[PDB]
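Here's the structure, in structure tokens; my notes come after.
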Amino acid sequence: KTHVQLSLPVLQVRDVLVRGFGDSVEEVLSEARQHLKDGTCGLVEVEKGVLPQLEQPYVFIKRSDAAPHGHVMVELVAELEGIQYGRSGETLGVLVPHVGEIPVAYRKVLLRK
């Protein structure tokens, strides 16, 4: 399927144990997509002071369209030293590995895969 319904655990930035997916734009997009498939991906909502507490390159989920079955359609955009790789809509948050942190909420998304 071109899209997959996922329910992403929303994590507090200070709880996150593994603060990024790797060391290059290509690696972080690769690893984010693998963790999304494996159900091992969390979401951190972006506010003042969040991104400097995480590791670059960043992987964002961004709204790709204006919401089947409650699931917002999203795609992945990576960022490294102020350059983004991809073009999409509003940020829903930054993706991180999930390794058992307790979430505060779930974000229903339809991921363009």
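We number chain A the same way Swiss-Prot does; the residues here are 11-76, 79-125, in that order.
For this deposited structure, the header notes the method as X-ray crystallography, 1.6 Å.
From the backbone N, Cα and C atoms, a Cβ is placed for every residue, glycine too.
Among the natural variants that Swiss-Prot reports, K47 to R is described with the note: In strain: Omicron/XBB.1.5, Omicron/EG.5.1. Long-range Cβ contacts of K47 (variant position) within its own chain (separation 6+, distance under 8 Å): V14, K125. For the recorded site, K47 (variant position), the DSSP three-state label reads helix.
The distance from the Cα of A76 to the Cα of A79, across a stretch of 2 residues left out of the model, is 7 Å.
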